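Colleague: Below you will find the structure I want to go over with you.
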Amino acid sequence: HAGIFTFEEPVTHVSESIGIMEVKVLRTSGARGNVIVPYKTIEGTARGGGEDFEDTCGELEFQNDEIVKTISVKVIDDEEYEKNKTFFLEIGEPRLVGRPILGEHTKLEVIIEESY
Ligand SMILES: [Ca+2]
Ligand SMILES: [Ca+2]
């Protein structure tokens, strides 16, 4: 009963001026025990390392009966006019600290919409 872990949706649009994007990870079908869920950002046409966004990777620890957590990603606005750019987040194999598992949405494409 350890849970099935998922993003809300596989694609999201955010403004280049959003500042901080807050991405949710949901636990469904069971909330028993402490579970570690790895996550990471991956570049698309948007560049990481603090250029278009800040690299954000690590692990979420869900406590017993905890069913939602947040990954906060810094999205960096600029003064250039360009096309919309993309990056990704992924969640990795969950582990107890009966097994927890990944659910429907395990890769998320973020489309950063030019703010002008
Ligand atoms: Ca930029
Ligand atoms: Ca821009």
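The numbering of chain A matches Swiss-Prot: 533-629, 699-717, in order.
Header says: X-ray crystallography, 1.7 Å.
Backbone N, Cα and C define each Cβ position, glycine as well.
Annotation source Swiss-Prot lists Ca(2+) 5 binding site at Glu548, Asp610, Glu612, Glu715. Annotation comment: Swiss-Prot describes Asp584, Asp610, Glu611, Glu612 as Ca(2+) 6 binding site, evidence class a large-scale study or a structure entry. While the structure shown retains the original residue, Swiss-Prot records the mutagenesis experiment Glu548 to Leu with this note: Abolishes regulation by micromolar Ca(2+). In Swiss-Prot, the entry for mutagenesis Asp584 to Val states: No effect on regulation by micromolar Ca(2+). The structure shown retains the original residue. The mutagenesis experiment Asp610 to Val is recorded by Swiss-Prot, whose note states: Abolishes regulation by micromolar Ca(2+). Mutagenesis annotation in Swiss-Prot: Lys617 to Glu, described as Decreases affinity for Ca(2+), but retains regulation by micromolar Ca(2+); the structure shown retains the original residue.
Any idea what these are sitting next to in the structure?
Modeller: DSSP gives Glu548 (mutagenesis position) a coil state; it is part of no helix or strand.
The C-beta environment of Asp610 (mutagenesis position), restricted to residues of the same chain at least 6 apart in sequence and closer than 8 Å, consists of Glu548, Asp584.
Within 10 Å of the Cβ of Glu548 (mutagenesis position) there are 20 other Cβ atoms, across all protein chains.
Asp584 (mutagenesis position) falls outside any helix or strand according to DSSP and counts as coil.
Within 10 Å of the Cβ of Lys617 (mutagenesis position) there are 18 other Cβ atoms, across all protein chains. DSSP gives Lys617 (mutagenesis position) a strand state.
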Colleague: Here are some recorded positions: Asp584, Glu611, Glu715. Which one has the most Cβ atoms within 10 Å of its Cβ?
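Modeller: Output for this query is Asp584.
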